[PDB]
Each structure stands twice: as C-alpha cells, then as structure tokens.
Amino acid sequence: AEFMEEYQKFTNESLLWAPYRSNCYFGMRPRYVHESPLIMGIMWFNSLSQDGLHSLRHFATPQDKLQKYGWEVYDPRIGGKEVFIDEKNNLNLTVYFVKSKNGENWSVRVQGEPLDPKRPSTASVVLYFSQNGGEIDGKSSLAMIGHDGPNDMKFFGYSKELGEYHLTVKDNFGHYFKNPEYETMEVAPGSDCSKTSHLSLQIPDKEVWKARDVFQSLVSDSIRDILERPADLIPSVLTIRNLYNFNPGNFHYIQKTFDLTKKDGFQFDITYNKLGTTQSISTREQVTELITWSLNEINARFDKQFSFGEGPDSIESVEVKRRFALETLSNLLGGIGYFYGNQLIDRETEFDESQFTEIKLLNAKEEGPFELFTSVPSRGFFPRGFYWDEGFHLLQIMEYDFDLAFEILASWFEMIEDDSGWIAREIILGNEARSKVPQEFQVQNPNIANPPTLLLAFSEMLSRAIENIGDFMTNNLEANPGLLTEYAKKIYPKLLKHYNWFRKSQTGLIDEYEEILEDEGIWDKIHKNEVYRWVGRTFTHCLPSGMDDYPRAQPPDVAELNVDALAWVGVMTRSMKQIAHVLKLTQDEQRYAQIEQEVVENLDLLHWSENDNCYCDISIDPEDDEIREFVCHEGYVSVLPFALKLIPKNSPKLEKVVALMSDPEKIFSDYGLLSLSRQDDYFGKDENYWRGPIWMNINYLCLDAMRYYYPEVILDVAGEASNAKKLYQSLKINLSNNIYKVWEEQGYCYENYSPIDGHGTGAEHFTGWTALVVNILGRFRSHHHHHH
Ligand SMILES: *[C@@H]1O[C@H](CO)[C@@H](O[C@@H]2O[C@H](CO)[C@@H](O)[C@H](O)[C@H]2NC(C)=O)[C@H](O)[C@H]1NC(C)=O
Ligand SMILES: *[C@@H]1O[C@H](CO)[C@@H](O[C@@H]2O[C@H](CO)[C@@H](O)[C@H](O)[C@H]2NC(C)=O)[C@H](O)[C@H]1NC(C)=O
C-alpha cells in the first residue's frame, strides 16, 4: 500500500498540469481539481474587420472550417506543440506547452505569424484566466500585482487545493497594431489596440466556460457607447475595456492585438510558478530550452514504444509515416480531458423490456457531481467520454503509455455507484458539456447498456502484465506485481458490480426454443444461463449493441438472442478470469474460465448456422413457432466471435470467417472491411452508418485476431501466401494506405470511410478509434515472451 501511494503520488504529479479542456482549441485546468481550479483558455480573431467577433475562435468546432488544427507532438506528462492554421483570420498560430521536471510549474508560449504578410489584418489574441472556488472556500483568489510596462503583467493567486502561485504574461516580441500618423489609436478610455488590454471581474465558477459570450457581450456594450471613424480604428473599437467599472475579481481577460502585415509575427509567454518552488521557470531562454528538451523527450518516448519500416504500405518515406503516426497519437492524447459536473439521468420513468417503441424520459433529474479523466472520440464533435469508444482508445494509448491507460480505466470505474453497476454510455458533465449536445440526447437511461470495450482493453493490458510478471518507466504496473495487485484489489469490486449488472440486465429467454432444441437433440448440451439479448432495442435501432442501425431481427421479439451480446459477455468473463488470476483467487478464476468456455460452446452450438456458414442472431419464426430462424446479416456482428478471439483455435469455422472477410462481393474492399455485406438487403439503406461504411475499431480487432489464430502471418517470408496471410497483408495495407491518403488530402482522421472510394465520412478529427492506425503502422512485440 505504501509503495502504491508512492507510485500514485508521482503519477498524480506528472499528470497534474496539461491542456485538459480538450473541447477548447487551447484550454487548461489541473487534473482532478474540482473545487478551486485555475482555468485558462485562448481565443483569437481578426479585429481589423467590422464583424471580426463572428470569427472569434474558442471551442473546437467543425463549423469554423480551419485549414488545420491539432498537436504535432504531445504527451500530457511532458507538454507539446499545437498548431492552428486559420485562413479566414490570416493567422498561423503555434502554441507550445512545457512543464518543470516535477510537473508543478508550467509555461505556455503563444507564437503567431501571418499566412499572407500583405493582407491587411490583425491577430487579436484574448487570454482568459479564472481562479475558481473563492465563493465556496472563502480564500481562493487571483489578482494582478504589477507590470513591467504596458505589455508584461504579474499576477498572484491562491488555490485552496494547489496552493499559492505566480502567474506572468510577458511579450518576447511582436508589433502591436497602430497607425503611426495618429496621435493615438484610442477611441474611448481603455479602447486602445496599441497596447495590451486587461480586464478583471467577478464571474460565478459555473459560468466561466461562457468566456467567449461574456467577451462579445462586453465589447458590444462598448461599441454601443462609442457610436451613441476610419477603418483602421476598428481594432481599438473591438478592444475590451472596463466600461461598467467592475471591481476586480476571479476572472481576467488579457487582449493583445498584433499587426499581421509584419512578417516575423509575435510571441508571448504565459508562465505559472508554484510559490516556493525549487524548479521555477524564470526566463525566456529557459522556456526555449524546455521546449527543445520536451519535444525531444516525446520523440524519444515515441521511438522507444513504436518502430517503423519501409512498406508494406505506399507512404512515400519511413520518416513521413513515423511523423504521421506521431501526430495521430499526439491528437489522441491531446483529446484527453478532465471533466466535472452533473449528468441528466431518468431513473423514475418505468422501463418495459418487452416493448420496442422509443422511450420518452419525462422524469429527468440532475445527478452528481461526477468527474472523469478520459480521452474523447473527437474534440470538435464529441469532446466527452463515450463508454464504448474508450476501450478502443485505450488499446492505442496502452501501447504508448501503459500507466496512463490504467489511470483512465480507473476513472471510468469510479463512476459506478453503490446501488448499481450501470455506467452511462455517454458522459455529459455540466452546462459546458451540454452546450455541445442536442437537448434530445442529453438525458441518460440507466436501463440501457453498451458493449464493455473497456474490459476488452483491460483484458489486453492484464495479458501483457501477466505475461511479463510471471508468478504472483511509464509501465510500472506492467512490470511490478506489487503495484498491479493493489490496483487490482481496488478495482475488482467495481468490475464485479459492472459484470453482474451487465449479465443480469441482458439475460435472454432460453426457455422458448426448448422444444426446438430438444428436437435438434442439443438442449441437454447447451448452457442455459449463458444466453443474451440486447435489452432496449427499438423497431429501427439497437443502441445497446453500439452499432445502432446494423440490421437486426424483424419484427423485434423478446425471444431474440444476440450473438454479439453473448460474445461481449465472453470478453468480460475473460477479463474477470485474468484479474482473479492476478489476485490469486483460484476458485473464482476457475469459475470464470468455465463460464468463458460455456460462452464459447453456446456460440458454436446456438449461434452458428451450418447452412449460412456464419454466426447469427437467433429468433423464433414469427409464423411457424416450431422453427427457430437464423437472422444472418453478414457483417461486423458475424465476425465479432472471430474478432474477440472466442472461436476455438483450429476450429473449422475459422476458414469460413476468413473467407467471409476476404470476399470482395461481401465485406472486403480496397479500403478495409465493410460493416455490412454488399449483398445484404440493408446495404446502403437509410442513414447508412453501420450498413456499409468502414470503421477502424472493428477492422483493428479483426487484424489482431488474425495474428492470434494464424501466428505465421506476422512473418514476411518469401514464398506462397496462405489465405490468412493474403487477407492479413492486404487489409493492413489497405487501411494504412487509405487512412493516410484521406488524412493527407482531406486533412484529418474520420469516424468512418466510404465503401465507394474510401473517402472520409462522419465526424472529422476523429482520434478517436481511427488513431488505432498508429498500432497498425508501428506496434512491435506488445507480447512478452523471452529473450535468452
Ligand atoms: C492520487 O490522486 C487522486 C486525486 O484525485 C487521489 O485519489 C481522490 O482523493 C480523495 C482524498 O484522498 C478522495 O476523497 C477521492 O475518493 C479520490 N478519488 C479518486 C478517484 O481516487 C489519491 O489520493 C492521490 N494519491 C496521492 C498519493 O497523491
Ligand atoms: C506554420 O508556421 C510554421 C512556423 O514558421 C511553419 O513551420 C518553419 O517552416 C520552415 C519550412 O518548413 C522550417 O524550416 C522551420 O523548421 C519551421 N519552423 C517550425 C517551428 O516549424 C509552417 O510552414 C507554417 N505553415 C503554414 C501552413 O503556413
């Protein structure tokens, strides 16, 4: 326990400070600080135009249509470099983040330059800071204590949680906008674009996220005052000022308007030093060497974890492939955020498992606070925790930073409350998070489950730890049985609660079929307790399966048994077996081992269709009742038993699944595996999400499964390619080539890809499970054997 607290202390300190407000282009708050956090964000716009406030950047949104934004290099333990290309605002913005070795001090360098040096424009950068908590704790504060000329400012702050600190904003260079042939640029007292403007005021903690709206509102009131006039005084008109004579408070705006016709651009530093620190960040030169050191250290960590060769993809060079992989991983890590607040949950409205109409949640309530440290599918579209997405994020994160993956996993399972094992599918905390979500999707339903991909990720992590440790650094939990055992003892009761909850809530009705299964002569050899159905499906959708519009049995029936629901129970059971092994719980381990084998046997006995050579959902013939029908829509659901490694090794069924995945007339394409066979009735129909398009998450599992079932495919030996090798190689090549190409051309990683011509579709900046392309390119010997 003492060793664990020593490890957890260091982990905490290394992850305390980072740009964890991932919904912002650049926003910061300290990890796990909910009462008195220092909150920071950066906004910018072109103040030279009359309607520059309409192009004010703050939150990441696809509606901004930036040419490019994201981390080129990033690791939240260290820092990184983020770039924003904004053609509308003529701005080429780079933001560096670095930290002291103990992680308690930090600096942000904002560096801008024009995209076109002869386009008349300005870069009006607005920093805001808020020391929260004062209204609650009666002590937390942040005050400007002085300045060195107009453009360098010194602040003193107190956070009850993090202690006293100094915050400084200082210019290194940059030409402030001004017409030299005027006596002054001022148009009103405080409205002067020729120097830094600062405004302090009191904003309630819960309203701090509205920094852009408050800014626009205050500037609008100043404009109203002014006009109740040359074009080059507009920047001064759009400079914030203390019009209403607010008393100083927790919140601070700092506005700097630079002339973008000067080619060299600008640079200023924002530095935070804990009071009494032995590692103060003190000079511009010190920041410059920290940035150089930090970027090198991240490149070194990346090179230790991944390795890249020439081929088999067609990416022009190994240097370019590696850089692509680094940027993609950096954006996945850069989506990691810290969230705190209430969910909207409806527990009162009655749930009827035998009805299939959409449900009206009319008894919604504020519940919480909750908190969560998690990666996100997309900073623009989906800047929040998604339960089923996170398992896939962790499969990528774990390959780079094993211990970080354990931090995120633990955070998720902290959300399990005492009376229930339920975890919401989508985690929306507070008004800031709700602002990105249509009201119709905000209210969560505690009767609805989702695929437990977190436990698939946990299974893969425990597999590596168990392999490496034998008998019972960013990978201490992989190598140290003492540390792993303490982590496991803490989390076990939570996983168990979740496991029991999932199994009960999704229990199928085996008692129908009995007469039918007796007639087939297999009723006696199936395991009646291991059959499952997705509870809460509707006529046209099945949200609990994670693949909403993947075709299901019609009409819906309470006797349906879903092959993918059973497969997921298999995966959960496997993870329980592994954590039981780690805890030396022999009798529990052997129970889970047998349950896993019973899942395996039910998949082959019940869900395998000899006629269709496929795993299928099953249902009772609505006409006949004496007949049970195999609902067979060939696609991701059909391959899931393969992709989750539940089919017995050497099973004759393996070859048929491989044949399914290799067939160009079904789900094989030049751009990866299609979610649904081209020959299916539903292919291309309706919203067309899981009815054709290629998704990286399932594609990656299939590749991983190939290596498990056909271990020879990992060797590239000259000779005759087996069917398994042909598939493995071409799929890996097709995914790598296409995801890169779309990223190179269309700009970024996408939620899914077109079966037509492989073009990117769905949400943009999807890192996101599409970041699993990093592993496909660079993963090497994640398994641990022996090097005698
Ligand atoms: C590691 O950091 C976290 C900070 O969240 C600590 O684990 C919160 O700690 C408080 C007080 O111990 C508890 O009330 C909460 O229940 C904890 N939450 C979670 C999610 O664990 C932990 O104490 C820190 N350890 C060290 C050594 O700093
Ligand atoms: C964004 O601005 C940066 C900074 O100037 C540019 O990346 C300099 O570019 C040259 C040419 O590649 C290199 O010699 C330097 O190493 C770069 N410096 C840094 C810090 O990257 C980049 O070209 C600009 N991008 C756009 C689209 O204008």
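Residue 1 is the first one shown; counting continues down the chain.
Method on record in the header is X-ray crystallography, 2.0 Å.
In case you wondered, yes, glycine gets a Cβ from its N, Cα and C as well.
Annotated substrate binding site per Swiss-Prot: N12, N92, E113, in sequence order, evidence recorded as experimental evidence. Taking the Cβ of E113 (substrate binding site) as reference, residues of its chain lying under 8 Å away and at least six apart in sequence are, in sequence order, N92, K263, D264, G265, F266.
Cβ environment of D548 (mutagenesis position): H541, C542, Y689, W690 lie under 8 Å away, each six or more residues apart in the same chain. For the mutagenesis result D548 to A or N (Swiss-Prot position 601), the note given in Swiss-Prot is Abrogates catalytic activity.
Per Swiss-Prot, the feature active site, proton donor maps to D548.
Swiss-Prot gives this note for the published mutagenesis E751 to A or N (Swiss-Prot position 804): Abrogates catalytic activity. Look at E751 (mutagenesis position): DSSP puts it in coil.
Using a 10 Å Cβ-Cβ cutoff, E751 (mutagenesis position) registers 23 neighbours. Taken from Swiss-Prot, the feature active site, proton acceptor applies to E751.
Among the binding-site residues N12, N92, the residue whose Cβ has the fewest other Cβ atoms within 10 Å is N12. Taking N12, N92, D548, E751 as the candidate recorded positions, the subset whose CB lies under 6 angstroms from any atom of ligand 2 consists of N92.
Among the binding-site residues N12, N92, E113, the residues whose Cβ sits under 6 Å from any atom of ligand 1 are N12. A gap of 6 residues interrupts the model between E228 and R229, whose Cα atoms are 13 Å apart. When the alpha carbons of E751 (mutagenesis position) and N12 (substrate binding site) are compared, the span between them is 32 angstrom. The record assigns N12, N92, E113 to the substrate site; their largest pairwise CA distance measures 36 Å. Annotation note: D548 (mutagenesis position) sits in a coil segment as assigned by DSSP. Across the 17-residue gap left unmodelled in the deposited entry, the distance from the Cα of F472 to the Cα of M473 comes to 21 Å.
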